[PDB]
Amino acid sequence: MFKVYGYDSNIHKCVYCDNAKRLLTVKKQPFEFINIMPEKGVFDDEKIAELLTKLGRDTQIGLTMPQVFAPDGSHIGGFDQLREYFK
């Protein structure tokens, strides 16, 4: 299953997060979507710590959403990278 980190656009607009879920649904590629801000004004500290650790980053400043990981665990990156991965 792919791992997609991002925003629920109903809480915080992220059109690239939605494009990423639509693409995986078109390819019938099973995925788990991880919402790093489950409520307006509350970050899920545990899943951001998880993400930054996998990306080897000391800070969320600069982080771009969505961030997608392959079923094998490899970091793919953003939406354009995901699109390119299926080509």
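Per deposition record, X-ray crystallography, 2.0 Å.
Placement of Cβ uses the backbone N, Cα and C atoms for every residue, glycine included.
Positions annotated as domain 'Glutaredoxin' by Swiss-Prot, on the basis of sequence analysis: 1-87. Under mutagenesis, Swiss-Prot gives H12 to S with this note: 70% loss of ability to be reduced by thioredoxin reductase. What Swiss-Prot notes for the published mutagenesis of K13 to S is this: 85% loss of ability to be reduced by thioredoxin reductase. The mutagenesis experiment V15 to G is recorded by Swiss-Prot, whose note states: Almost no effect. Record note (Swiss-Prot) on the mutagenesis of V15 to P: Almost no effect. 55% loss of ability to be reduced by thioredoxin reductase; when associated with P-16. Quoting Swiss-Prot on the mutagenesis of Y16 to A: 20% loss of ability to be reduced by thioredoxin reductase. Looking at Swiss-Prot, you'll find the mutagenesis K21 to Q noted as follows: Complete loss of ability to be reduced by thioredoxin reductase. Record note (Swiss-Prot), mutagenesis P66 to A: 30% loss of ability to be reduced by thioredoxin reductase. The unchanged residue is displayed. Among the mutagenesis results in Swiss-Prot, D80 to S has the note: Increased ability to be reduced by thioredoxin reductase. The residue drawn here is the original one.
This view paints the features noted in Swiss-Prot onto the structure.
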residue: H12; record: mutagenesis position; contacts (Cβ under 8 Å, 6+ apart): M37, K40
residue: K13; record: mutagenesis position; contacts (Cβ under 8 Å, 6+ apart): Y7
residue: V15; record: mutagenesis position; contacts (Cβ under 8 Å, 6+ apart): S9
residue: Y16; record: mutagenesis position; contacts (Cβ under 8 Å, 6+ apart): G6, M65, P66, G78, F79
residue: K21; record: mutagenesis position; contacts (Cβ under 8 Å, 6+ apart): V4, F31, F33
residue: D80; record: mutagenesis position; contacts (Cβ under 8 Å, 6+ apart): none
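Look at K13 (mutagenesis position): DSSP puts it in coil.
The local packing around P66 (mutagenesis position), expressed as other Cβ atoms within 10 Å of its Cβ over all shown chains, amounts to 22.
The secondary structure of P66 (mutagenesis position), as reduced to three states from DSSP, is coil rather than helix or strand.
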